[PDB]
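Q: There's a structure below that I have some questions on.
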Amino acid sequence: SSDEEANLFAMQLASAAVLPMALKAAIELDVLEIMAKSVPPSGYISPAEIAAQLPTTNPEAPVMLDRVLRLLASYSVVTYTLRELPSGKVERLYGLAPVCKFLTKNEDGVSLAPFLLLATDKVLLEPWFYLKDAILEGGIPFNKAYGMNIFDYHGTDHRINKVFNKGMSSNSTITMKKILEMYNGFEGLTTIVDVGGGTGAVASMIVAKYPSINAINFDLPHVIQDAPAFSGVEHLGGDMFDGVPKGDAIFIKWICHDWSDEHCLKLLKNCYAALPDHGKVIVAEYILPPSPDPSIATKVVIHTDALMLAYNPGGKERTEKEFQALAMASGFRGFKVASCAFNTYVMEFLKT
Amino acid sequence: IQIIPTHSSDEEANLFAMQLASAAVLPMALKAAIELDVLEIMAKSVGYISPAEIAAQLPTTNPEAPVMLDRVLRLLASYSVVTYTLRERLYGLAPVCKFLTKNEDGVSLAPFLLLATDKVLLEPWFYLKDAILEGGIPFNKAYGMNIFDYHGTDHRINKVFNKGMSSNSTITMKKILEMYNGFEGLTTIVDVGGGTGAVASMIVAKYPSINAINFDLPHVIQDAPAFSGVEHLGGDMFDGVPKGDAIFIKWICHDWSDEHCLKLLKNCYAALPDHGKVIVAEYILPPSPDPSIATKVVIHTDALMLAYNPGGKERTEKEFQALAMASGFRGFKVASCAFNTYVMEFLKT
Ligand SMILES: Nc1ncnc2c1ncn2[C@@H]1O[C@H](CSCC[C@H](N)C(=O)O)[C@@H](O)[C@H]1O
Ligand SMILES: Nc1ncnc2c1ncn2[C@@H]1O[C@H](CSCC[C@H](N)C(=O)O)[C@@H](O)[C@H]1O
Ligand SMILES: COc1cc(/C=C/CO)ccc1O
Ligand SMILES: COc1cc(/C=C/CO)ccc1O
């Protein structure tokens, strides 16, 4: 009677992978860009007209698209309306929902679509089959699936390396654009370094904003190899646990959550060493809320903890106090919560 | 209501996109928890239990087991799969766990979830783009054969598929039997695509002077337990169907195109006496893609069929009557309803 409601929830959980994978298909097919591009504002189009812009002849593609688009419409990833024919046949039409703004290329050409592709990638789904073992036997699920850690593995699978760095790059641009309009911590620096900065998108944004500043974008060689040339950006291949380039300030975004506290200590000590006396580590990370609340912002940080649990070299999301404890543990004397964009807080560990 | 767009309206859209990116975390986490027996352990103990206390009940050699459990449970908790209280987090079962733990007759929906989240059934999603662009079925593109054919060659997935269906049907049919009266009267009932025979065995338990025929493909009948009053028969339903006073098809139509369903239903019509009936137990497509849980369940399952089956889809009440009529049946009724599973009757009135 509501036993009914528990049963259905159970059914929904079971098949819940359908939504991401289906959406993954729609993005791969470019079926959102196609909508953004053809459609009147607040207007929507039909699966038949969408199919017409696909490289296909498959009398079935309209029907298949309609079925996909329906599922996304029930979860508000796309809008919809029903148009009843005199016979009573109902035609469905779909439009752009607010989330589409971030799943279709913006002015600048950026979205979160590549990130979705990363997080739905075939490579990242294997690890889940090993989580049960990892809880029993110790180890890390990714390491059990493949013969190595994630980043090593990135240095062997060139497809996933490009998908990962693009995924990271897209996400970070959207966010750094926002951090850069509120946070002022990069003021009065001559050298900035980005430790684990990927293909250097974040560094290029820092320099575009403060031309005087010399960026060093630092990451693993297989990542650096795939880095565009940026005016003001020196790329450097290296390993952060062996040391880190010298600069007035250091930036780590999405680095600490990848590793154990013991690894962050090592990194952080390396950062302390690499800094002048009044220098600092700018830390860009999610912050774990104090409870399992149902909000989107919270499910996101919690989702990523789980990601980290499956792909981890001992990664985890952390509270503010935990970050404070990492700062203290590594010789930092001051701590600042300076801003936040899309669940990414910007913390400063100061050595004052 | 028109919402202007601001930082708040944008931040929410950014966060929703992130949540979609990784939404697969939920059923995979849930899976791992069911695999470790984590829910069942909870079911039988203290009403809140710490991750440490659960771990002490697991054959583990991993000192980080409790912490790892906490991280998975926090994610479940977040979605109301499990409940929590604070000291540390202690965890309790949420109402949904009523159907995810072997509860009463040793039955739950846990084995269905294990079917749905199984490697074999996830692969076909990487082929969906292909099928659409190039034609075909995502599953066949992954495995070189249709899904029922594949079960016949993978013994592991065959057991996992039959178990999933058997334990799902067992819950639903129990409710159908309390509700629906159309089995009463019949002297012979045949279940076409009945699987392991759970449903047939249920029918005879309730109506011991009924003869039941459980009909399915040879490879599935071979794993079917002996039941009082149930005759198991292996065959292909498209070649024909054993004779009965009434035919039951639970979760069959939705596996196939209109064409395939028309052959089936025609076989059923020919297997029946002049007043015979086909009893059809299927979801029915609601009118809109509304956000309720019930509707998501049928829409989820419509998309599943897209990935795995030959022309299978969900259908409106009208499309069902259309199949009924196109197949000789003159009468049509929507009899009852359990857990969004409608029982329709195609009558040769
Ligand atoms: N030992 C190591 N030394 C340097 N970089 C490392 C590393 N281990 C991982 N990384 C890098 O850390 C990153 C984690 S994802 C972080 C990307 C984020 N937008 C950023 O630019 O900071 C990846 O780019 C990975 O290549
Ligand atoms: N051509 C065919 N002939 C007979 N059975 C078939 C078939 N194709 C598929 N099946 C069976 O149809 C079932 C679909 S799953 C449905 C099982 C459900 N609980 C029930 O009792 O109906 C599977 O058991 C599959 O083996
Ligand atoms: C800890 O394991 C990791 C996982 C990822 C995956 C990111 C995709 O959402 C990236 C880096 C890691 O270190
Ligand atoms: C594996 O193929 C099937 C799966 C389901 C449900 C799957 C997961 O929720 C239902 C019918 C099928 O034929």
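The residue numbers of chain A are those assigned by Swiss-Prot, with the residues present covering 16-367 sequentially.
In case you wondered, yes, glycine gets a Cβ from its N, Cα and C as well.
Experimental mutagenesis at this site is recorded by Swiss-Prot as A:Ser102 to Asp, annotated: No effect on substrate preference. Experimental mutagenesis is annotated in Swiss-Prot for A:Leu140 to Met, with the remark: No effect on substrate preference; when associated with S-142 and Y-144. Here the residue is the original one, while Swiss-Prot reports the published mutagenesis A:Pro142 to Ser with the comment No effect on substrate preference; when associated with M-140 and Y-144. According to Swiss-Prot, the mutagenesis experiment A:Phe144 to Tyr carries the following note: No effect on substrate preference; when associated with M-140 and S-142. Swiss-Prot gives this note for the published mutagenesis A:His173 to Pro: No effect on substrate preference. For A:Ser187, A:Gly211, A:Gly212, A:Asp234, A:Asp254, A:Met255, A:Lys268, the entry in Swiss-Prot reads S-adenosyl-L-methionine binding site. Look at Swiss-Prot and you will find A:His272 tagged as active site, proton acceptor.
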Q: A:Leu140 (mutagenesis position) to A:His173 (mutagenesis position): how many Å between their Cα atoms?
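A: Taking the Cα atoms only, A:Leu140 (mutagenesis position) lies 17 Å from A:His173 (mutagenesis position).
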Q: Using the alpha carbons only, what distance in Å do you get between A:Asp254 (S-adenosyl-L-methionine binding site) and A:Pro142 (mutagenesis position) once rounded?
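A: Cα-Cα distance, A:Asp254 (S-adenosyl-L-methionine binding site) to A:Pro142 (mutagenesis position): 25 Å.
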Q: What does DSSP assign A:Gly212 (S-adenosyl-L-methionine binding site), in three states?
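A: Going by the DSSP assignment, A:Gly212 (S-adenosyl-L-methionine binding site) belongs to neither helix nor strand, so it counts as coil.
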Q: Between the Cα atoms of A:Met255 (S-adenosyl-L-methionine binding site) and A:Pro142 (mutagenesis position), what distance do you get, rounded to the nearest Å?
A: 25
Q: Determine, using Cα-Cα distances only, which of these recorded positions is closest to A:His173 (mutagenesis position): A:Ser187, A:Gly211, A:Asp234, A:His272.
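A: Nearest in space to A:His173 (mutagenesis position), counting only the recorded positions, is A:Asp234.
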Q: Please list, in sequence order, those recorded positions from A:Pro142, A:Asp254, A:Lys268 with the Cβ less than 6 Å from ligand 1.
A: A:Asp254, A:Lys268
Q: Closest to A:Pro142 (mutagenesis position): which of the recorded positions A:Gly211, A:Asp234, A:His272, going by Cα position?
A: A:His272
Q: Would you kindly give the Cα-Cα distance separating A:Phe144 (mutagenesis position) and A:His272 (active site, proton acceptor), rounded to the nearest Å?
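A: About 22 Å separate the Cα atoms of these two residues.
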Q: In the structure shown, which of the recorded positions A:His173, A:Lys268, A:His272 has the fewest Cβ neighbours within 10 Å?
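A: Looking at the recorded positions A:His173, A:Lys268, A:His272, the Cβ with the fewest others within 10 Å is that of A:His173.
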Q: Are there recorded positions in A:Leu140, A:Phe144, A:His272 whose CB lies under 8 Å from a CB of chain B, and which ones?
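A: It is A:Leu140, A:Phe144, listed by sequence.
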